[PDB]
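Peer 1: Please see the structure below; I have some questions.
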Amino acid sequence: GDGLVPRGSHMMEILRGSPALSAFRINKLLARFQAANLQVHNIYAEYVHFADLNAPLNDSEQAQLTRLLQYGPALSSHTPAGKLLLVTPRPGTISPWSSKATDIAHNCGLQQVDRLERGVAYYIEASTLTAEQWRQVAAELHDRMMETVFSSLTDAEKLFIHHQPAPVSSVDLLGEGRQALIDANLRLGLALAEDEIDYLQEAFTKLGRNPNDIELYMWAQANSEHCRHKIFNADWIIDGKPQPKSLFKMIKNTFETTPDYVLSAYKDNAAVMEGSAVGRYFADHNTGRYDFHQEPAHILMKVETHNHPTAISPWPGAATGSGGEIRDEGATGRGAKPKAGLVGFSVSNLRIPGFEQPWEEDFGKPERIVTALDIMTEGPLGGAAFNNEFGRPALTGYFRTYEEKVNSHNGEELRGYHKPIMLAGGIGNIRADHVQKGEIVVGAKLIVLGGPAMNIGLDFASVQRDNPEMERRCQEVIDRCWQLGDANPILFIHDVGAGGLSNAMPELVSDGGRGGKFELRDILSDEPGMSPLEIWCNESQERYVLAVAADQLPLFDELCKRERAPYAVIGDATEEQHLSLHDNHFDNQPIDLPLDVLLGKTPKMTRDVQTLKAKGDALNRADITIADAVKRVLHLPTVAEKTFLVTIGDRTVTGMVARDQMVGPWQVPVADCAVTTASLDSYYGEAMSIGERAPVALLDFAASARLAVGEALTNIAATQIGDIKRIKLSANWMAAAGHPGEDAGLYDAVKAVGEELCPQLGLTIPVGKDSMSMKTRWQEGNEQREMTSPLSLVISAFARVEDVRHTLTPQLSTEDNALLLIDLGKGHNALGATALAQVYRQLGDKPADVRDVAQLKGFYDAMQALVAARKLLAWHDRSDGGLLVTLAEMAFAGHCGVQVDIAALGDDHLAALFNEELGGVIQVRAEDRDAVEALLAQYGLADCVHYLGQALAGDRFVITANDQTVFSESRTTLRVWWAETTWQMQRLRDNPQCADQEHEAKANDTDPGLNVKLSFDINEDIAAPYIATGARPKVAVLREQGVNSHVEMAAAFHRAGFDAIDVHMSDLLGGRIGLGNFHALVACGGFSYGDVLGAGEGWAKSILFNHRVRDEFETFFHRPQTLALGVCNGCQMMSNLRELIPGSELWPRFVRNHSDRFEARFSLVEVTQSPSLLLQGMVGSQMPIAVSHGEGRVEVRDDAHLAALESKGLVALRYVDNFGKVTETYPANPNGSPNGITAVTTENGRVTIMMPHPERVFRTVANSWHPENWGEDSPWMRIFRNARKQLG
Ligand SMILES: Nc1ncnc2c1ncn2[C@@H]1O[C@H](COP(=O)(O)OP(=O)(O)O)[C@@H](O)[C@H]1O
Ligand SMILES: [Cl-]
Ligand SMILES: [Cl-]
Ligand SMILES: [Cl-]
Ligand SMILES: [Cl-]
Ligand SMILES: [Cl-]
Ligand SMILES: [Cl-]
Ligand SMILES: [Mg+2]
Ligand SMILES: [Mg+2]
Ligand SMILES: [Mg+2]
Ligand SMILES: [Mg+2]
Ligand SMILES: [Mg+2]
Ligand SMILES: [Mg+2]
Ligand SMILES: [Mg+2]
């Protein structure tokens, strides 16, 4: 029995959970203790759960809560032995696990559960340790920024203390004069300048009353660099001359020059451009039926950063970087839908233990920030965690490491990224009539949509918190709103970000020309102790603010309750330009201000600065040889394979991904840009690419900015766009403002792109952001040390795509071919600030640059001509690592060799191979060489174009210069060297057995890559005679909160002839839908409940513990002809419903992958013989499918049960390796399932559950790789057509 004790006015139940760490993780902890000379004999860990109860549980309810808290892999249980150390979230914080677990308990009828929380009990046997050594063990077992260690289970009562509300505090300006403001500036950390204090002193002296702490804090956050963008609005004097434009006005110059296709710039928290008229697919409000709505799907774009918080706590730093940016996209106009993301990281050197590289030197770091390696281990996991649980694919990115002592603009100093760049961005779609914000009527209701707040954000104040499923529930309300078209009730919406409601609400009513009257105690709160300052100014996540007409509140409440999206009306818009915040608890008014006070500011800044310019130093080549440089450059993280950043993030949710990072049958992550379809019924789409080249700014500020723009365009150039004016840019500027030379260099770089290169090319920059404190200082010896970033412009390019099918990738063909270099460097072959210089600890002399603007435009326009005429077999641009890395990566992606001659590229073979000038390599059919050279010559490119040679079958990578061999190596050896960084990252972050299997597989050149064998005609629509009758059977497309894959599931059943109906679990609980009216149902994928309490478990136990809904599902599954499919999260849910499903007694559980990591893979499976009616006709076929899950490993009770499942013949799909054999080796089997199993059916074949996603790849265009001869339908369309034909 579980523990039960008094806890304040409540009772606290303590429930023992399952064992918490796998064998490999226990071994790593033992190894770390041994490495610290901590003599630890054994460690075992178990989860422990704490339930704060507001009322007692009866026996039945106690058994339900016990069953809710049974989840996870069935690991080795041990009797507790040794010293207990209980690690929990810090008191005063509430984990996201708690928010979601508590939501499951309430949706299971346990309203007595006020809050659930979890810790980890470690039992350590180490009898000889001293007291100081026990503190070191404790330090090893928790994150000091987020957790605490306790010595008894009962200490967890500290996490549930209820504090009385703290009152507002007055700052006594009337009674003390200006010193009260000086004291408050220090006490509250307002970082006010003297002229900011003068402004506040006069404003309150004029009002004749003391400011409250909340009103000072709100104003300080509104007037910070971060929020007010004073540097980008400043006036400048440079070298003694006043300049005519601010940095923002030079950005806006690009929209004054090129307004084409722009629908919204600089007036929302994303830009919008024109898209394409296509079928937007969603379920109608009245009927619940999914349908296509033919209309423009315009395209929104935004890119943000989260640099400071990621230096302190990288997982939530990066997660809430993604999360914040997703809210900016959904809050565009009057509501919009995010569709695909991008991610970037810049960090200092990794210094992976046991894999030190020769250019890396430990310079030390501040105590209070984490290392570059910790950022790259936990940060990409947090950004992926948000994109995967919210449900947007993450399809392009960058990752740079840089940290070196260099002779730059301010002479010799350390330049790097101890404060990293953490960048998150994406694209979304929006309806034309919702692009413009609406008018806010006087008396509009002012709402906060989203998460109850806590005291987050005000280094503890820099530790963020992410709950992506809350954001998905809010996106579903936003989507119901814009799907109502003219009846959309949102008049105005805005994300909540910096400053919390203290910035978002004043900005909302101000942007509508109104004031606002608000009620503090109507805001939802999970921390009753919070003061009015903490309630109004915290930066809790997953919130939006909205205005809605009072007469639309009943509709808005219906939409929210159906999605389980929390919301509160907290105020009313007023005609008076005033802002007031009242407190019904203290019967007072924490804020009472004219908006022109609140939104008043100090004068415009002037920045008077001078130019600094480094003299470059020629590269010292004494210890450089071509062969050693190839090996070093392939080991630079910036160049090396990025799998560890790619397969951790879904790349298929939505079913609209055409081109992801992984390319070809060997799934090599070298795609130069991302492409999505605009709908599920079109080949129009959208593309995203990134350019960045920060190390060049250590030699030439403007050259680094022009190369960022040029590389974004060379990355996107082999996608079918047409007019260069379709491409729109985000410009994200990271600098150390104030550091010598960086200010004049920022202005020079903004002018270089905004006044010069982008207007000359026809490129708009309609959105951007800036982060202006990119440096770190600490005391290292008893000496001051500093690490300052280069000026770091990241350009993201976004474009409407005219046909996604015509995109080229770096996969070489071995058909008769020609490789052509387009060298936009014009033979300059610069080596300054290249990966070659960096790997020999140098900066060099002169960097690359845009050498000829008309030739850059001509190269783009020539590429677009060649793409549209279908004249290219492959493209890959030149960037980090030069021509050598471009050619190596094309041979990796084509799994072949190259024979290249570089005698035309200069006598300096090192510079010809390793310069990072713009350009790239095209591959064409040999019969088309002369035509393509003439086409390039009509764009002015003839002297830039050079025939290099040919791609050849086999494994030789050969570069010659006339009769001399310059470099020759096995392509497999190069490919494995270029994989060693991801190998080492995966092996320190994930199960090392799996990291090792994936790496070693790359060294087998005989791998034939993904390949297909089909047992049926993929073009035969067996459902066509039924569709032609017009009789369309319904399918219940089942979703729970946190499901994210329902739209494409409905679209696959719709193509097979069904009427797809949106059935939320709330519809079944509210009686709006009854399963008796359906003959088919599908449980869809995603992250219901964030997978807390085990993937699929909350959704299944919600059904089981409501007897009415339980019986509905049992009745459905017991009818004689009904069909059901569960995919991914649906598979997990239905495996937890066995008890309701006949013929399911042998089904396994689905638990954490053996790798211990989310796996987003394009995996090969074979269809096996089973009763499944949904796989009729397909037995023996082998083809790839989208895999995207963290808990897909089949787990049985013991081998008796595996053998029985097998002998009953219910396995319907198995993972196979590329040789065709059933496998458990990773990642060909991505999850470790026994015998490759990844789909099972019932004895009667009418219910099938599977972990992969056929509905993400039912369109050939959405398959990462596929045979060239396939038509619109992939093989997986046959599952949906078999369901239609079976219904008859
Ligand atoms: N941080 C990241 N997250 C996700 N994908 C990434 C990341 N960094 C790089 N990638 C992807 O890895 C591949 C190789 O990246 P990279 O070599 O930096 O591209 P390029 O050199 O073409 O600019 C590309 O498909 C890129 O989108
Ligand atoms: Cl019980
Ligand atoms: Cl990702
Ligand atoms: Cl059945
Ligand atoms: Cl499960
Ligand atoms: Cl088979
Ligand atoms: Cl393909
Ligand atoms: Mg690259
Ligand atoms: Mg590229
Ligand atoms: Mg790049
Ligand atoms: Mg065409
Ligand atoms: Mg119930
Ligand atoms: Mg694979
Ligand atoms: Mg194996």
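The first residue you see is number 1, and the count goes up from there.
Header lists the method as X-ray crystallography, 1.5 Å.
Each residue, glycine too, has its Cβ placed from N, Cα and C.
Annotation source Swiss-Prot lists active site at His1253, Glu1255. The annotation Mg(2+) binding site is assigned in Swiss-Prot to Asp672, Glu711, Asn715, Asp877. The domain 'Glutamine amidotransferase type-1' annotation in Swiss-Prot covers 1035-1288. Mutagenesis annotation in Swiss-Prot: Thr676 to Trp (Swiss-Prot position 683), described as This mutant shows a disturbance in the secondary structure of the protein and causes a 30% loss in FGAM synthase activity; the structure shown retains the original residue. Here the residue is the original one, but Swiss-Prot notes a mutagenesis experiment at this spot, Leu1174 to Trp (Swiss-Prot position 1181): This mutant has the same secondary structure content and FGAM synthetase activity as the wild-type protein and exhibits almost no destabilization. Under its mutagenesis annotations, Swiss-Prot gives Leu1174 to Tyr (Swiss-Prot position 1181) the following note: This mutant is extremely deleterious to the structural integrity of the protein. Here Swiss-Prot describes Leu1174 to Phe (Swiss-Prot position 1181) as a published mutagenesis experiment; the accompanying note says: This mutant has a lower overall folding of the secondary structure and shows a 60% loss in FGAM synthase activity. Among the mutagenesis experiments that Swiss-Prot reports, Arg1256 to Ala (Swiss-Prot position 1263) is described with the note: This mutant is structurally identical to the wild-type protein.
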Peer 1: Please compare the recorded positions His1253, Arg1256 by how many other CB atoms fall within 10 Å of each one's CB, and tell me which has the fewest.
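Peer 2: Each of the recorded positions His1253, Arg1256 was scored; lowest Cβ tally within 10 Å is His1253.
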Peer 1: Recorded positions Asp672, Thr676, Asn715, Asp877: which have a Cα within 10 Å of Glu1255 (active site)?
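Peer 2: Correct set: empty; none qualify.
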Peer 1: Cβ within 8 Å of the Mg(2+) site centroid (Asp672, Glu711, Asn715, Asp877 excluded): which residues?
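Peer 2: Going along the sequence, the neighbours appear as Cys673, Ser689, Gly691, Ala712, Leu713, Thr714, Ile716, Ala717, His876, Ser879, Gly920.
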Peer 1: Measure the gap for me: Cα of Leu458 to Cα of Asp459, whole Å, across the 17 residues nobody built.
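Peer 2: Per the coordinates, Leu458 lies 10 Å from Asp459, Cα to Cα.
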Peer 1: Can you check which residue among the recorded positions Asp672, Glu711, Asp877, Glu1255 has the largest number of Cβ atoms within 10 Å of its own?
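Peer 2: Ranked by Cβ atoms within 10 Å, first place goes to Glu1255.
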Peer 1: What residues, ordered by sequence, lie under 8 A Cβ-to-Cβ from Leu1174 (mutagenesis position) and sit at least six positions away in the same chain?
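Peer 2: The answer is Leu1123, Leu1125, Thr1241, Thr1248, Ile1279, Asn1282, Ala1283, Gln1286.
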Peer 1: In whole Å, note down how far the CA of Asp877 (Mg(2+) binding site) lies from the CA of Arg1256 (mutagenesis position).
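Peer 2: Approximately 29 Å lies between the Cα of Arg1256 (mutagenesis position) and that of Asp877 (Mg(2+) binding site).
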Peer 1: Under 6 Å from ligand 9 by C-beta, which of these recorded positions make it: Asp672, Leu1174, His1253, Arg1256? Sequence order, please.
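Peer 2: By the Cβ criterion, which requires under 6 Å to ligand 9, the hits are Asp672.
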Peer 1: CB neighbours of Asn715 (Mg(2+) binding site) within 10 A?
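Peer 2: Around the Cβ of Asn715 (Mg(2+) binding site), 27 other Cβ atoms lie within 10 Å.
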Peer 1: Calculate the distance in Å between the alpha carbons (Cα) of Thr676 (mutagenesis position) and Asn715 (Mg(2+) binding site), and round it to a whole number.
Peer 2: 15
Peer 1: Test of understanding: give the count of other CB atoms lying within 10 angstroms of the CB of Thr676 (mutagenesis position).
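Peer 2: That number is 26.
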Peer 1: Using Cα coordinates, what distance in whole Å links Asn715 (Mg(2+) binding site) and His1253 (active site)?
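Peer 2: It is 29 Å, counting Cα to Cα.
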Peer 1: For ligand 7, list the recorded positions among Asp672, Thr676, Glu711, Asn715, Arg1256 whose CB atom is within a distance below 6 Å of it, in sequence order.
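Peer 2: From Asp672, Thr676, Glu711, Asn715, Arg1256, counting a Cβ under 6 Å from ligand 7 as near, there are none.
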Peer 1: Sort the binding-site residues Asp672, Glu711, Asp877 by C-alpha distance from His1253 (active site) and give me just the closest.
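Peer 2: So, spelling it out, the nearest of the binding-site residues is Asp672.
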